[PDB]
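Below is one structure, written out as structure tokens; the observations come after it.
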Amino acid sequence: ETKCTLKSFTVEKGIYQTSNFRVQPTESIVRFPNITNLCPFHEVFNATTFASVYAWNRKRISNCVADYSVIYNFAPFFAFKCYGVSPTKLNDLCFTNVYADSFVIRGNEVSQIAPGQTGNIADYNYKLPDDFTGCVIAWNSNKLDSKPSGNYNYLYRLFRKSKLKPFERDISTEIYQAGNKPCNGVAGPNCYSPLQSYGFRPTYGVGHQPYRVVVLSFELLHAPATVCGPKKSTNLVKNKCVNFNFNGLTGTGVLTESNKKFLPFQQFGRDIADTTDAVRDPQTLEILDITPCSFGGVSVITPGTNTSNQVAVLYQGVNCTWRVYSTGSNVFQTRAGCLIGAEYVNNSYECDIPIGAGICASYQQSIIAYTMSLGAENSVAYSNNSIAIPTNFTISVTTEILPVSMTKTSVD
Amino acid sequence: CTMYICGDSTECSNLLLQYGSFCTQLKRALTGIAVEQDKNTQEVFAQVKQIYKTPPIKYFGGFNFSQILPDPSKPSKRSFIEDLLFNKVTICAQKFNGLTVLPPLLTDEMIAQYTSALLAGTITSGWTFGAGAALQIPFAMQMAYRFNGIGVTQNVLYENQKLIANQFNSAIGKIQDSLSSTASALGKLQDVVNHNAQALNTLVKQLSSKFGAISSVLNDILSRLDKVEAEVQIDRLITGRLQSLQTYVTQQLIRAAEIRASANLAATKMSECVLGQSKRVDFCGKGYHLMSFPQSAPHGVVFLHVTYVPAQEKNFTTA
Amino acid sequence: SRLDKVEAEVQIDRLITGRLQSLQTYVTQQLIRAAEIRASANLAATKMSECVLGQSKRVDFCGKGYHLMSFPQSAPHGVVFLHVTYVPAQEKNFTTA
Amino acid sequence: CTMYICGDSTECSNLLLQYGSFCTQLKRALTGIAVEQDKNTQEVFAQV
Amino acid sequence: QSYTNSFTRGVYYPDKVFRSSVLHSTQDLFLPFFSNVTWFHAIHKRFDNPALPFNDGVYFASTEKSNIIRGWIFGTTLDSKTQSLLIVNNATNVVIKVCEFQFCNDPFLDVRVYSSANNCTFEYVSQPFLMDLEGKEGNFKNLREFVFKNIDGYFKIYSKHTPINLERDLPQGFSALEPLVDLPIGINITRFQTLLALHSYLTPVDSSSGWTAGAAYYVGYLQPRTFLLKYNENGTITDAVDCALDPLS
Ligand SMILES: *[C@@H]1O[C@H](CO)[C@@H](O)[C@H](O)[C@H]1NC(C)=O
Ligand SMILES: *[C@@H]1O[C@H](CO)[C@@H](O)[C@H](O)[C@H]1NC(C)=O
Ligand SMILES: *[C@@H]1O[C@H](CO)[C@@H](O)[C@H](O)[C@H]1NC(C)=O
Ligand SMILES: *[C@@H]1O[C@H](CO)[C@@H](O)[C@H](O)[C@H]1NC(C)=O
Ligand SMILES: *[C@@H]1O[C@H](CO)[C@@H](O)[C@H](O)[C@H]1NC(C)=O
Ligand SMILES: *[C@@H]1O[C@H](CO)[C@@H](O)[C@H](O)[C@H]1NC(C)=O
Ligand SMILES: *[C@@H]1O[C@H](CO)[C@@H](O)[C@H](O)[C@H]1NC(C)=O
Ligand SMILES: *[C@@H]1O[C@H](CO)[C@@H](O)[C@H](O)[C@H]1NC(C)=O
Ligand SMILES: *[C@@H]1O[C@H](CO)[C@@H](O)[C@H](O)[C@H]1NC(C)=O
Ligand SMILES: *[C@@H]1O[C@H](CO)[C@@H](O)[C@H](O)[C@H]1NC(C)=O
Ligand SMILES: *[C@@H]1O[C@H](CO)[C@@H](O)[C@H](O)[C@H]1NC(C)=O
Ligand SMILES: *[C@@H]1O[C@H](CO)[C@@H](O)[C@H](O)[C@H]1NC(C)=O
Ligand SMILES: *[C@@H]1O[C@H](CO)[C@@H](O)[C@H](O)[C@H]1NC(C)=O
Ligand SMILES: *[C@@H]1O[C@H](CO)[C@@H](O)[C@H](O)[C@H]1NC(C)=O
Ligand SMILES: *[C@@H]1O[C@H](CO)[C@@H](O)[C@H](O)[C@H]1NC(C)=O
């Protein structure tokens, strides 16, 4: 591994770095609140003739537990476009509040439910949030809403004067006042009333059929949980590196018993790092501290490849005294970290390959680690009337290499 | 690399491979800083390698060096000043996002032994322990050889060596209170400690950033967006997160250059303030410099410069 | 040769940013090293101007031991100093006064 | 920070907040050099 | 009516997270420090109907023994034309009715509230907000603090029953107002009032003429400002500092 990092077949000596320890998780526990009541999504799906686009039927779905099978009860799905959330994974995630809206429109207006566009619906009549964290569900219902006599009973406010803000009701008298004269609603001309009859008969073009369009809107990253697909509430574990799922947000780490306080309405544990580290049990009142599994950092100690091949491995900040999969010849517990593959000694020698915290390794036919030898212990005989005067010299010559300049470079 | 930029997601690490070779330069730069910060303390302290020991009877003249000599009473062998300095100078949240702190090679037990070595040599062998083999020399006689370096004759010390001992000892007794009077003196070291601490803190907080994406967290965006549209949100998350790391490493590079510039000054000052007696003005204290005594400190060194300043002047007529 | 104008720009532009950022990083790192290489080069000039042209009374600057003189030697992208120093060797002790 | 990146537009300043804490470290960086450049003249000239 | 200053009131938990001995800065609706809190007639005899506008939240504080103040009205027009909100703190169970009632100029549930318009889209039953009543202590015992915020169709109210014995207007101290219930409806609020409770006890004799337009509740408003606060090791909010006050702040 060290050779691969260095991009060479010979490594000289010293410490080296590789990928971290990365203790793998054992399994995943997914704890859900406790609510088992069936949520009535069929009411907003296949009721009687729904209202037109001029007056939507907004609903507030909450406190229930719901899944994605009852939505899949309907085959003729046409406008299955899903925004924000992928359709295949609308399960096992907890929203905070889901708003369901229903209306009936024609074929040429189905594509108008997309945000950031101008159309018949997207004009003054209806406005929708251009971020649109939710999704759109629609299917053909030309066999039910359509009538042989002609469904002229549905209107639509196309010609209203002012624009519209997203998520705003538009149901009013809407007198028409346009042109360079006050019509007052009686004059006659320039009335062009916005309301008009759709015209729904079972003999028409493909792009002019009635549909049941239900749009869903919601948001995420909220402490309370409202509605999510069922998942078996497996018993929790302690001190085991496990994946977890607590009403939405997931993560990997060990769970520890309560040591903090929290408040009756308080259930999160965000810290200065702004990462969740203390959560409450969704089922009962248990405070759990979330400390993700201990990261590593693997360091390889090697003498010369031209000298030997045996190596030693160092894990910085990882205790062993411990969850290290398989062990080796020996295990040491330096303050720097966990060292394996090297044999500690009792002597002291000059440092040649650094390890940390006053310890270095060396190659004796084996790799040995030791403390520091600062130098030979010398005691100088200091006396009130004693002096030592030299009687001979030694004219030595020493080098000293200092860089002066580096190669000049240019670019274009 | 990925541990900081992303999580346990292979797709995010796959998208980081598009950048490809940004890690190898980033990890190399920080390792170069650490390996040279580790070496940086070597020449400042390990100026002499003979580990001298003070004589059992600490009679270095009438001078009182108990305030600077290591005391065996403490579990860690340190002087009166060093223990005061240890207490006068004062994490996990960083250590789950990718950051670590490699321990220094030289612990304080050996660092204090290095200072004890120099201190023993600067007292028993005076300034000889920096030129060759140490040669003992009485401390009363050593002073008369430091006065001569300032154009003051031998006998000036000897007729009032009792006053010299009474006065240097009094000054060394006061330096404990003066250093303990306020914490403004240690501001040169507490500056480097919290500045690195706040540099790490401002790096951890940068992960919780809405860098043009729907959310800062990584796991949720996988469960939210499909492949054809999740990348356009996660890519701008990678660019910003990489930029924050790139900014941090550069700021460390300037700081590392500045720290070693001061460390070289300390090494040069350690190499002649105590190993000798400099004729340079103000380099080794204020006034005519006599000697100095090193004292270790967290992430730094402290020098107790001993100088000679005239005080009582009577003006005469000359020719 | 592959993409048309309206959609080739969206790809080359991010290639432009990455190639420019790599150049910015290289130049920035050169600035720190160039400042550092001058820091030692100023020390070499000071050492050359004082160890070689004179005998420095400061200790440990012009070698190890009591310094006598120095002889400069050239080297690729650097300089080498041969510090000739005087160190004592044979130490008989005596009683003093 | 904002005055330089954007004019008197609130929407631009709201955009800057998405980065959050990028300008903070810029002001602190310029304050450190400025406070140290006034300290250079002190130790060069106020020696007596 | 009368004007009174609120010193360090209107501080509440802005989110549902827990922090220990840290300092957190947040930006949202907050009652500014040292603001003009409208203190109404400090008697009770008295029966007034002040037109109170609702805008950007309302801080409501009013100590009162025997819980004479029980009701609460919200809305914009209150003539069965648009949606409205109602609270009854029936002192063993709280009833919340977001409906379209009719309401008189001088409402009074005891010795005549709506008499018509009784159909809507909300029913609620929970533990009453007020604690217990019939406290005839000579000195003041408890103080009530309430904050309402109608945003994102997520009508939130916060409460805080605290014991005070100082008998002089608002206590001078920081209060850790705590959220208790969230009501997602989505309504338009611009005006609000409240209701009292008192029995003549007999219809023939002196039915209703004893009252003048002088009915005492503190009303404060909220402004969007940054109010970096401080936590302790238990997690209860200790002190908060306003970032728009004097430059020392
Ligand atoms: C709606 O769907 C349910 C699901 O089975 C069915 O029982 C019911 O009859 C349907 N109602 C109408 C009006 O189609
Ligand atoms: C869920 O609620 C029921 C109430 O019927 C209760 O009996 C049960 O204990 C709750 N779940 C847990 C895990 O306590
Ligand atoms: C490796 O060792 C052999 C034998 O000692 C020697 O001939 C060779 O030059 C060495 N190579 C290197 C790169 O050290
Ligand atoms: C590892 O854990 C053991 C047992 O708690 C402890 O004695 C030892 O000091 C630990 N090692 C480190 C480096 O903290
Ligand atoms: C030296 O050997 C003794 C005898 O077993 C042992 O107790 C001691 O820990 C050893 N010292 C070191 C530093 O390993
Ligand atoms: C020097 O004299 C002092 C008393 O003044 C005495 O304590 C000390 O032991 C003497 N030292 C030696 C080495 O004789
Ligand atoms: C001094 O040492 C040298 C060897 O370095 C030796 O040749 C010479 O004889 C010595 N001088 C004396 C006086 O012993
Ligand atoms: C040196 O000073 C210390 C502290 O003032 C004192 O305790 C000690 O006795 C002194 N030494 C002598 C020899 O007086
Ligand atoms: C200096 O000495 C002279 C005599 O030589 C005397 O007159 C004078 O007062 C002294 N002080 C000054 C400041 O000149
Ligand atoms: C120093 O010389 C004396 C003789 O004057 C002798 O007794 C002693 O052993 C020598 N060495 C030391 C370390 O004192
Ligand atoms: C409160 O209103 C009064 C009456 O206008 C005014 O004099 C006073 O300055 C106001 N105080 C504050 C804090 O708004
Ligand atoms: C008041 O509360 C009690 C107990 O919950 C209930 O029986 C009664 O009907 C409530 N009265 C009203 C008007 O809601
Ligand atoms: C409730 O009142 C509203 C407003 O007057 C009215 O439109 C609606 O039809 C009423 N509902 C019932 C069930 O009477
Ligand atoms: C709320 O009512 C006021 C007063 O009629 C009106 O101006 C405002 O537009 C309304 N807001 C909404 C969201 O309906
Ligand atoms: C609550 O905080 C106070 C102030 O820090 C402290 O004295 C008290 O012990 C704490 N109570 C706990 C931790 O339950």
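Chain B uses Swiss-Prot numbers throughout; the residues present, in order, are 738-827, 850-1078.
Recorded method is electron microscopy, 3.2 Å.
Just so you know, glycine gets a Cβ as well, placed from its N, Cα and C.
Counting only same-chain residues six or more apart in sequence, the Cβ atoms lying under 8 angstroms from the Cβ of B:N856 (variant position) belong to B:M740, B:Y741, B:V963, B:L966. Natural variation at this site is recorded by Swiss-Prot as B:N856 to K, annotated: In strain: Omicron/BA.1.
Record note (Swiss-Prot) on the natural variant B:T859 to N: In strain: Lambda/C.37. When secondary structure is read from DSSP and collapsed to three states, B:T859 (variant position) falls in the coil class. Sequence-distant neighbours of B:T859 (variant position) (same chain, six or more apart, CB under 8 Å from its CB) are absent.
DSSP gives B:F888 (variant position) a helix state. Within the same chain, residues at least 6 positions away in sequence whose Cβ sits under 8 Å from that of B:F888 (variant position) are B:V785, B:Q787, B:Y789, B:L877, B:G880, B:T881, B:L1034. The note that Swiss-Prot attaches to the natural variant B:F888 to L is: In strain: Eta/B.1.525.
Looking at Swiss-Prot, you'll find the natural variant B:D950 to N noted as follows: In strain: Delta/B.1.617.2, Mu/B.1.621. In three-state terms derived from DSSP, B:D950 (variant position) belongs to a helical segment.
The note that Swiss-Prot attaches to the natural variant B:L981 to F is: In strain: Omicron/BA.1. Note: B:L981 (variant position) has non-local neighbours B:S746, B:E748, B:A989, i.e. same-chain residues 6+ apart with C-beta under 8 A of its own C-beta.
Mapped onto three states, the DSSP output places B:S982 (variant position) in helix. Neighbours of B:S982 (variant position), defined as other CB atoms within 10 A of its CB across all chains, total 17. According to Swiss-Prot, the natural variant B:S982 to A carries this note: In strain: Alpha/B.1.1.7.
A helical conformation is recorded for B:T1027 (variant position) in the three-state DSSP classification. On its own chain, B:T1027 (variant position) has no residue at least 6 apart in sequence with a Cβ closer than 8 Å to its own Cβ. According to Swiss-Prot, the naturally occurring change B:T1027 to I is described as follows: In strain: Gamma/P.1.
Quoting Swiss-Prot on the natural variant B:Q1071 to H: In strain: Kappa/B.1.617.1. In this structure, B:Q1071 (variant position) belongs to neither helix nor strand by DSSP; it is coil.
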Row B:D950 (variant position), column other C-beta within 10 angstroms, all chains, value 10
C-alpha spacing of B:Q1071 (variant position) relative to B:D950 (variant position), in angstrom: 39
B:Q1071 (variant position) versus B:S982 (variant position) - Cα distance in angstrom: 83
Short-range variant positions relative to chain A, from B:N856, B:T859, B:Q1071, with Cβ separation under 8 Å: B:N856, B:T859
